[PDB]
4 protein chains.
Amino acid sequence: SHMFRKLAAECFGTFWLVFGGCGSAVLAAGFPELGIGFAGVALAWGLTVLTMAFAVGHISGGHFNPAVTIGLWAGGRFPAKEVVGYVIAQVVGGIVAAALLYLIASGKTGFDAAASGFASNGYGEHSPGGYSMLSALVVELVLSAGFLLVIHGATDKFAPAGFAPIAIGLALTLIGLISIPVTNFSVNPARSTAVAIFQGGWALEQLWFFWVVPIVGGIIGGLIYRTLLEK
Amino acid sequence: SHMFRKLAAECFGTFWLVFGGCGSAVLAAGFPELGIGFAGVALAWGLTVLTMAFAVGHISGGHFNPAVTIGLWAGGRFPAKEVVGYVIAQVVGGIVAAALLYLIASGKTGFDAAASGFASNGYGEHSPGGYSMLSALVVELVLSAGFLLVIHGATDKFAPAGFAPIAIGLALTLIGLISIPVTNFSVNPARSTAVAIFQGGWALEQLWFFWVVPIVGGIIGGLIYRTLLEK
Amino acid sequence: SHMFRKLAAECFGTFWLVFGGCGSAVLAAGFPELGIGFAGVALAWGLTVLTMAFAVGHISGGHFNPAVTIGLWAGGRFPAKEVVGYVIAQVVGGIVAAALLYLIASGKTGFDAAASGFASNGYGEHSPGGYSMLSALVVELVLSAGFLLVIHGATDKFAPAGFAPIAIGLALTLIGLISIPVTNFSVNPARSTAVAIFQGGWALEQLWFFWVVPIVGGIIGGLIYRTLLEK
Amino acid sequence: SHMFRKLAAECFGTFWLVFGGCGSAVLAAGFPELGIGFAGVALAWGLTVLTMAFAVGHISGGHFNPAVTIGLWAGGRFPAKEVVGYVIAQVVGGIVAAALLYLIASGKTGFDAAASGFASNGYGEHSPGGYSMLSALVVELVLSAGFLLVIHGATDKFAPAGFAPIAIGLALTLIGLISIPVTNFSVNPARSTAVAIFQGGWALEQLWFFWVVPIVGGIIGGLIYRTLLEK
Ligand SMILES: CCCCCCCCO[C@@H]1O[C@H](CO)[C@@H](O)[C@H](O)[C@H]1O
Ligand SMILES: CCCCCCCCO[C@@H]1O[C@H](CO)[C@@H](O)[C@H](O)[C@H]1O
Ligand SMILES: CCCCCCCCO[C@@H]1O[C@H](CO)[C@@H](O)[C@H](O)[C@H]1O
Ligand SMILES: CCCCCCCCO[C@@H]1O[C@H](CO)[C@@H](O)[C@H](O)[C@H]1O
Ligand SMILES: CCCCCCCCO[C@@H]1O[C@H](CO)[C@@H](O)[C@H](O)[C@H]1O
Ligand SMILES: CCCCCCCCO[C@@H]1O[C@H](CO)[C@@H](O)[C@H](O)[C@H]1O
Ligand SMILES: CCCCCCCCO[C@@H]1O[C@H](CO)[C@@H](O)[C@H](O)[C@H]1O
Ligand SMILES: CCCCCCCCO[C@@H]1O[C@H](CO)[C@@H](O)[C@H](O)[C@H]1O
Ligand SMILES: CCCCCCCCO[C@@H]1O[C@H](CO)[C@@H](O)[C@H](O)[C@H]1O
Ligand SMILES: CCCCCCCCO[C@@H]1O[C@H](CO)[C@@H](O)[C@H](O)[C@H]1O
Ligand SMILES: CCCCCCCCO[C@@H]1O[C@H](CO)[C@@H](O)[C@H](O)[C@H]1O
Ligand SMILES: CCCCCCCCO[C@@H]1O[C@H](CO)[C@@H](O)[C@H](O)[C@H]1O
């Protein structure tokens, strides 16, 4: 099974993630009177990964996330060499979603990706609820780590075969349930990028945080499972 | 196992889809103060398919959708010959639901299938939130394609056996979470028809869109898996 | 494995159903500002059965419902002789829940099981949203039938082993999503009884409907699978 | 597989439970206009356990709860000797979450763990909706018992392998759906402690209830399965 497809799967996967989990935020979360709120976005998030982990996890591993791929290298599950391909696939996928989405969102008067934020991840004054950078750090580091704690745990050799996608996608929804008000929900650098580019302002100015923190978090989780819990 | 049953399963299946996913919209989505909103409709949608994919997927394949059957032909999974039977079963099932439903909905004064829309799919002025035909196209084409990307992926030879219905039904709920405000949620020509007939106005005038777009989308997904990702 | 336990399982199971799915309605559905609405009740409903189907389905079959047991006899899955034991277990279980619940509900001033309805199932003037008896009939008959269509389908010899409880519990939540505004959600005579006794008024006066309709519905579903779809 | 890890798994597990299920309450449940309400907290709760039962249940058994560990001893599933280690791991894990959380929550002006309650469990005047201590007892005893009824049932020798985490985590969400308005939702002494320490007032004054009741409940469930239903 040639590597062009893994990339293709990681690519489509991450697009699907950014199309659904950001679409929901942008189009449905706030819709007058019948909108899906944070709950529904958190759910949507999980489901993109549930669904695509099932659809192509059996191909690429089903990461859809730079922090996952990296954090998976840290846990000794993924090879050094293949990491850079995934992270690019992942990022490029996300961008294409952010555009098609951006274009879609544009068909309804009122739309302003700048003003509105375009589901871009922020901290401090750009925390959906005004949380400090410190809160943002703790929440993203704790939740990134746990995410990969859950990924490694669920894909453990001894862990019941197949359920992994439920275990993970749901994790993400849980993470969403928790973290939307602090970071607008991230733990996925490809995702913060995809829409940061289109918000094109502060979202681009803080974007680094949402590479650095979740990646380190992903390493911290990978090492917490690999050393402490595994073997 | 004779073909009359596959049709019977596809028939009951699609009815169950249109009864639940449209019922929820019509009866519960907007109910004063405790109603289930778009979230709950999106969920209901997914669940009809989750439940009936489990209940009879083991018989017909469990399509419940003309775009699925067609898009499945495109991925080389379904036979040319059997496609027309499914699409009819699918459509006829849906209609019977739309009526029983229509009759049910009628037992509560106020009811006006014309005025209200009867959960019919629309774009532009009939987009639940006023989206352009272009937005409607992009959203339906992207989401139809992905749907079959997920169906083919989940039913892949190498993909863990049995989980498919969770993988798909949830996908649909996700699609619902995303697309209710743009198209009132479709990717299923049988479904747009079932209630278009009873709305009997603009819903019938735009119905074509919701055959053409999701079908092409289903082909595009079928070909994206079959050529790029499968083998 | 002696029969006293099947009854014990069906008994605890149905209690758990009536404790959770009616508790949610009575205590949480309407709670000021953060309450769980119909959505959350519908979910709770499904989950009682998901959870207890897993917990003891492997013992009794996991019916928790007179209409299920009967409708299962109709599909040729359950033995004639054992049906009466289940239905009693089922009913007695539910009552004990309705009381403990009733007692629990009583600890908060304001409480009036008469005034409020106590989650009792009704039609017409006692339809949560004023639906006609006809609408109530169609909705309960369609949804009872489908429920057992899904139960028989999911527990089919050829259907993937184990997933059944997800398939069913979710069905029920879906049914809840649909039918709360028409019947306050039933398809379970034991359940309508359990709280009808405590509402002690119109709920007792209409209770028959919620034996007759869902039972016939359960037969209609049992026969629809057994004759048409099975073999 | 050395015991330091079981403890480590139970430790991380319970932290993840208290981070997610209490985070959601504290940060998202009430968020203006798009917050996740009781529904979303109930969900979050379930999901922590779903996810971590999958991630490390295959290591420690995956209790994350003193009442579970104890109640599991009562059902003859867990060894006498190992119980005290789990309960400590469990408690220590939770505390670390409550702090990191507490610190996180602090980054948003307004925050007052005293005033607000900090998701601490209470009864009577500290019942989120003013329920009597009696209601609180019945609800916690019924729901603790059932929880372990479901745990023992789901992990039964004859019960389908692997699904257990869905069966349990969902149970908990169901319990949340039901019991948030009566106790602010507990059945987990480690959890009531974790945030009682930080609320540092009445939450510490009633904390005992949320050790005594759910533990006894867990025994009552363990014995109800072991004697009546198992064998
Ligand atoms: C190719 C994927 C990574 C792109 C990241 C965008 C670069 C971040 O840098 C940003 O560049 C913008 C100019 O384009 C400016 O508007 C921002 O102020 C600047 O900070
Ligand atoms: C594979 C391409 C993605 C790499 C990650 C890009 C991280 C962007 O980092 C951004 O750089 C801006 C330019 O100065 C700074 O102004 C911002 O503070 C920072 O958010
Ligand atoms: C994936 C991108 C990683 C970025 C390099 C890590 C170094 C962190 O450097 C950070 O860069 C910010 C923006 O340039 C500055 O404003 C911060 O003050 C600084 O801490
Ligand atoms: C048999 C299933 C397909 C039926 C599609 C309905 C035909 C669409 O065409 C419609 O016919 C109606 C008259 O019945 C008119 O009200 C509409 O304006 C017209 O566009
Ligand atoms: C198997 C039967 C279903 C076939 C698909 C029917 C597509 C209906 O197409 C409809 O036709 C109307 C009649 O002119 C047009 O006015 C509408 O623009 C169009 O929505
Ligand atoms: C399943 C039904 C497919 C319809 C045939 C595809 C041709 C698309 O033709 C469309 O038909 C519409 C309604 O008649 C016209 O109003 C549009 O302008 C036209 O683009
Ligand atoms: C034992 C389980 C079935 C009990 C059903 C209750 C009987 C229904 O009958 C009811 O009896 C009540 C007197 O108790 C009256 O209040 C009602 O008006 C009457 O209709
Ligand atoms: C195993 C015991 C449960 C049997 C089902 C009880 C059905 C109750 O039936 C009730 O009877 C009342 C008494 O006249 C009538 O007034 C009500 O119309 C009717 O709802
Ligand atoms: C499980 C209980 C089944 C009841 C017997 C079925 C006969 C239906 O009989 C019904 O009884 C009602 C109440 O007594 C009457 O008010 C109705 O008019 C009548 O149709
Ligand atoms: C080590 C884990 C268990 C700690 C439980 C806290 C002790 C409960 O006791 C509490 O102690 C506090 C002083 O610290 C006081 O504020 C409370 O009024 C008192 O009741
Ligand atoms: C392993 C450590 C956890 C043990 C459980 C601690 C139970 C705390 O119990 C608390 O004690 C307080 C001190 O008097 C009392 O005032 C409170 O009424 C009571 O809630
Ligand atoms: C895990 C902690 C268990 C506590 C010991 C069980 C004895 C119950 O004792 C209780 O203690 C309360 C607080 O001290 C008193 O206020 C109550 O009146 C008393 O019933």
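Start at 1 and count along the chain as shown; that gives each residue its number.
Determined via X-ray crystallography, 3.1 Å.
Every residue gets a Cβ built from N, Cα and C, even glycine.
Record note (Swiss-Prot) on the mutagenesis of C:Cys11 to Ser (Swiss-Prot position 9): No effect. Its Cβ taken as reference, C:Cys11 (mutagenesis position) is surrounded by 25 other Cβ atoms within 10 Å in the chains shown.
Taking Cβ-Cβ distances under 8 Å and a sequence separation of 6 or more, the neighbours of C:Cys22 (mutagenesis position) in its chain are C:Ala97, C:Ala98, C:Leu101, C:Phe118, C:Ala119, C:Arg191, C:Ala194, C:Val195. Among the mutagenesis experiments that Swiss-Prot reports, C:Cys22 to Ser (Swiss-Prot position 20) is described with the note: Loss of oligomerization; no alteration of water permeability.
In this structure, C:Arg191 (mutagenesis position) is part of a helix by DSSP. Among the mutagenesis entries in Swiss-Prot is C:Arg191 to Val or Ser (Swiss-Prot position 189), noted as: Loss of function.
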DSSP three-state assignment (helix, strand or coil) for C:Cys22 (mutagenesis position): helix
C-beta crowding around C:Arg191 (mutagenesis position), within 10 angstroms: 32
DSSP three-state assignment for C:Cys11 (mutagenesis position): helix
